[PDB]
Amino acid sequence: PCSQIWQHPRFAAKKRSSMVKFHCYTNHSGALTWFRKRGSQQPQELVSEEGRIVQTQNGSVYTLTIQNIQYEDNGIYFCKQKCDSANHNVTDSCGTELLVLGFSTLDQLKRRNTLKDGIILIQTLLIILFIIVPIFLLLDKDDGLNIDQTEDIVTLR
Amino acid sequence: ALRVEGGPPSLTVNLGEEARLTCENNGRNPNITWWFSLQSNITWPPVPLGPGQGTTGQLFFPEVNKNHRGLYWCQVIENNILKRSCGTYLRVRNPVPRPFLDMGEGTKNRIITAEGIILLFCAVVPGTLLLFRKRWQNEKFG
Amino acid sequence: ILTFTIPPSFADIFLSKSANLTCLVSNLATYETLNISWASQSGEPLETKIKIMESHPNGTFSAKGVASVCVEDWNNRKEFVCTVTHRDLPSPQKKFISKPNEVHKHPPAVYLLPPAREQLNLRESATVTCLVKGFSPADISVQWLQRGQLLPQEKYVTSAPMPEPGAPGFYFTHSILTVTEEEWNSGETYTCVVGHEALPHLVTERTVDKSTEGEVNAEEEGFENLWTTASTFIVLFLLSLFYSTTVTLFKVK
Amino acid sequence: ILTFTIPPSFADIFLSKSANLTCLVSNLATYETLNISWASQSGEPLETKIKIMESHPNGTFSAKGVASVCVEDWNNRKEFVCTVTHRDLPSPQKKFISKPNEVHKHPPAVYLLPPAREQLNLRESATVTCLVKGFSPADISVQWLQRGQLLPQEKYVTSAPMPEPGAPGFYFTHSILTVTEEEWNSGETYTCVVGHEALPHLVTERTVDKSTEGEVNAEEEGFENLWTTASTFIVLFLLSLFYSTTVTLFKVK
Ligand SMILES: *[C@@H]1O[C@H](CO)[C@@H](O)[C@H](O)[C@H]1NC(C)=O
Ligand SMILES: *[C@@H]1O[C@H](CO)[C@@H](O)[C@H](O)[C@H]1NC(C)=O
Ligand SMILES: *[C@@H]1O[C@H](CO)[C@@H](O)[C@H](O)[C@H]1NC(C)=O
Ligand SMILES: *[C@@H]1O[C@H](CO)[C@@H](O)[C@H](O)[C@H]1NC(C)=O
Ligand SMILES: *[C@@H]1O[C@H](CO)[C@@H](O)[C@H](O)[C@H]1NC(C)=O
């Protein structure tokens with residue numbers, strides 16, 4: 001009855017604040033509601049804003065355009081329709097799974113990860129050092145030498 | 001008189017790793033087809049693939065390649081009734097193979113902040129120990 | 001009189017899903033007795049399209065015979081015979097066209113190069129070029145799209161495939177999409193599609209735009225946590241330096 | 001007997017500071033009665049030099065007419081006609097010639113283009129491409145240099161000149177230097193030069209070499225410098241912590 005909705009490039013790998021044109025090609029005429037999905041959360045209504053969401057109706061086609069796209073806009077986009085055909089047969093589109101790309105030149109990511117690995121190894125070493133410092137210092141402060149008087153393996157322990 | 005689940009709108013897979021598609025439908029055992037295409041309006045008709053395997057109609061690419069990016073929509077025929085799916089999208093990304101350093105940006109940067117806080121505190125406390133020691137040894141000498 | 005048989009191009013083969021054979025006859029003094037008939041090795045009758053090209057400056061004519069056959073027959077290296085009985089030819093001429101023998105296959109490796117900064121500095125125009133390298137069959141069709149709309153062949157050129165240096169049997173080609181600076185300045189997404197036989201799907205597509213850093217990485221870095229660590233570390237540096245100075249002064253007193 | 005007129009070439013004009021007008025006539029049965037001389041449109045006779053080559057294997061002789069006149073008149077598009085008469089010619093073959101149609105004559109605009117990072121990702125080979133576009137004359141000679149030495153044609157390949165869209169009568173060409181992966185690591189000097197008639201210095205060359213020429217972009221590296229200064233500050237903080245630890249240990253010890 002009302003299941004002839006069309007869509008456009010779905011994956012749409014884009015950089016932050018880029019431009020693509022959406023539409024809602026259909027073979028019917030009725031009430032329309034844009035919806036946005038992120039992750040597994042429930043469908044939610046979209047709110048129009050000038051220069052951020054452009055809504056021009058080309059007759060049976062409902063053009064859409066999203067500027068200033070950020071990471072919060074990652075998810076699935078589609079346009080609903082209302083089919084008041086005495087049976088509440090409510091149909092929907094299929095989807096447009098937008099993605100936001102990390103610009104790490106696909107190469108600096110390796111350098112950053114290697115650096116953080118260095119720093120948390122430095123954590124291991126320094127934290128061991130600063131946990132052995134207080135006890136070995138209060139032993140001298142309170143007043144090691146006794147153990148030596150009482151071999152290399154014991155010293156390591 | 002019938003519907004079909006659209007499946008994932010997009011899909012990701014590592015290069016050289018198997019990618020399996022899907023076509024879920026309410027039919028009993030009804031005719032299924034794979035019609036590969038491209039993103040937008042090109043000058044070529046959709047390229048039909050093989051017939052799939054199993055009752056579901058699942059594709060299989062044992063060694064996928066970079067050339068396999070594009071839509072993969074499944075065609076279902078059920079007693080002279082036609083219905084079009086939506087279409088997936090294969091793609092390769094070659095992710096990061098280095099899991100040693102506690103995978104998760106938030107994880108590593110959070111433990112970095114914890115590094116700063118704990119290192120500063122565990123350096124400050126030795127200062128208190130040192131001043132206490134100095135006072136006690138000065139008392140000892142006197 | 002030299003006669004040749006020409007297989008159809010890949011573009012028409014994929015467009016019509018029906019190959020068109022060619023029976024090219026040249027150096028014809030007369031055309032009233034010209035008759036091009038197409039058939040297979042088994043002798044099955046087939047319709048033949050007859051068309052005459054413009055006369056050459058030397059006075060010689062030309063003609064070609066077009067027969068519609070399925071592409072699967074060409075894939076099965078099926079043989080076809082074109083029979084020509086001309087008054088200038090002492091005897092009828094029998095020839096056969098079929099698929100060439102087995103040859104190494106290699107799908108093309110598409111690469112789309114964005115215009116150089118120096119080229120943009122003259123603010124005149126931009127030539128977007130996508131390099132297609134490493135395909136054994138020379139039958140490759142390269143097109144370009146603007147916002148998903150087909151671009152006429154008068155707006156771009158595609159060099160005929162030339163053998164790949166350092167690797168015999170492989171061919172490479174270029175395609176230059178000369179675009180006005182105003183059109184490229186609007187952040188347009190420009191793509192070239194490569195239809196080619198050796199491709200696993202027979203067609204691919206590559207994209208490039210103003211971004212030029214269109215690496216696919218989903219979301220890994222750039223979170224506000226990086227700013228959080230930077231600020232908390234600035235504070236950490238300040239406190240560490242102050243602590244060290246106070247330690248030195250408490251050593252003093 | 002066919003009479004052909006050969007316009008003078010610029011090479012000897014650059015070297016010998018003079019232009020040679022050649023009236024090459026072939027298919028000559030006999031030469032003992034031949035009378036070939038140079039002339040002008042206004043009937044002014046010219047000094048004609050007769051030079052005859054050896055017999056052609058087809059049984060026909062040949063002759064030439066050589067004249068030397070100032071280049072400036074030839075640059076002024078003066079119509080010079082070569083008079084050819086023979087005993088076998090019912091009428092003389094007077095070929096009328098002048099400067100061929102001069103055109104906009106624009107010099108090439110070379111825009112060296114770097115390899116695509118996707119191609120480098122294969123770790124196998126890279127192609128350096130230098131697009132040469134915007135020249136009127138068909139002739140053009142692209143050569144690549146390695147560390148100041150000419151690169152032989154055995155390693156690189158270049159595309160033949162083709163008309164460029166958007167401007168009739170305007171030509172362009174291309175080129176590609178395949179390089180191996182370890183060649184691209186070493187940061188060698190990849191430069192391609194262009195020889196052209198319209199070049200005011202007669203030679204031009206672009207330089208995109210080593211392993212990276214740089215690229216300015218939008219935002220993009222801001223968090224990168226933030227990360228670099230964060231790493232520097234973690235380094236300083238580590239140094240201060242180590243200094244404090246060593247001071248404490250030495251005061252204790
Ligand atoms: C709408 O459906 C009718 C009937 O099938 C068809 O003729 C027409 O082309 C369709 N319009 C669109 C935009 O698909
Ligand atoms: C619909 O889109 C076309 C193509 O962009 C445009 O020419 C036309 O004016 C649009 N409809 C309007 C604005 O009435
Ligand atoms: C929508 O239409 C289908 C097909 O007639 C029917 O099976 C389904 O129950 C309908 N849904 C609603 C909400 O009416
Ligand atoms: C459709 O059903 C017929 C039933 O015999 C079968 O032969 C055919 O292969 C089916 N379509 C497919 C699987 O392409
Ligand atoms: C899609 O591409 C075809 C082939 O180039 C073209 O005929 C058609 O007009 C394009 N889109 C539309 C508006 O139908």
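Note that the numbers count up from 1, one per residue, in the order the chain is shown.
Heads up, header says this was done by electron microscopy, 4.0 Å.
Placement of Cβ uses the backbone N, Cα and C atoms for every residue, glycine included.
In the three-state DSSP scheme, C:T3 (variant position) falls into the strand class. Here the residue is the original one, but Swiss-Prot notes a natural variant at this spot, C:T3 to N (Swiss-Prot position 225): In TEPC183 and MOPC 104E.
In the three-state DSSP assignment, the secondary structure recorded for C:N35 (variant position) is coil. Neighbours of C:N35 (variant position), defined as other CB atoms within 10 A of its CB across all chains, total 12. Quoted from Swiss-Prot, the note on natural variant C:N35 to S (Swiss-Prot position 257) is: In TEPC183.
One natural variant catalogued in Swiss-Prot, C:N35 to T (Swiss-Prot position 257), is accompanied by this note: In MOPC 104E.
Remark: C:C70 (mutagenesis position) has C:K17, C:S18, C:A19 as non-local neighbours, by Cβ distance under 8 Å and separation of at least 6 in sequence. A strand conformation is recorded for C:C70 (mutagenesis position) in the three-state DSSP classification. Here Swiss-Prot describes C:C70 to S (Swiss-Prot position 292) as a published mutagenesis experiment; the accompanying note says: Impairs dimerization.
Annotation for C:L145 (variant position): same-chain Cβ neighbours under 8 Å, separated by at least 6 residues, are C:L151, C:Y190, C:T191, C:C192, C:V193. One natural variant named in Swiss-Prot is C:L145 to K (Swiss-Prot position 367), and its note says In TEPC183 and MOPC 104E; requires 2 nucleotide substitutions.
As a published mutagenesis entry, C:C192 to S (Swiss-Prot position 414) appears in Swiss-Prot alongside the note: Abolishes interaction with CD5L. Counting Cβ atoms from all protein chains shown, C:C192 (mutagenesis position) has 26 others lying within 10 Å of its own Cβ.
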Practice task
Measuring Cα to Cα, tell me the gap between C:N35 (variant position) and C:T3 (variant position) in whole angstrom.
Solution key: 13
Problem - For C:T3 (variant position): intrachain residues, at least 6 apart, with Cβ closer than 8 Å - result: C:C23, C:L24, C:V25, C:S26, C:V84, C:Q93, C:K95
Exercise for the section: Select from C:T3, C:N35, C:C70, C:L145, C:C192 the recorded positions whose C-beta atom falls under 8 Å of at least one C-beta in chain B, and return them in sequence order or as 'none'. Expected result: C:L145
Problem - DSSP three-state assignment (helix, strand or coil) for C:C192 (mutagenesis position) - result: strand
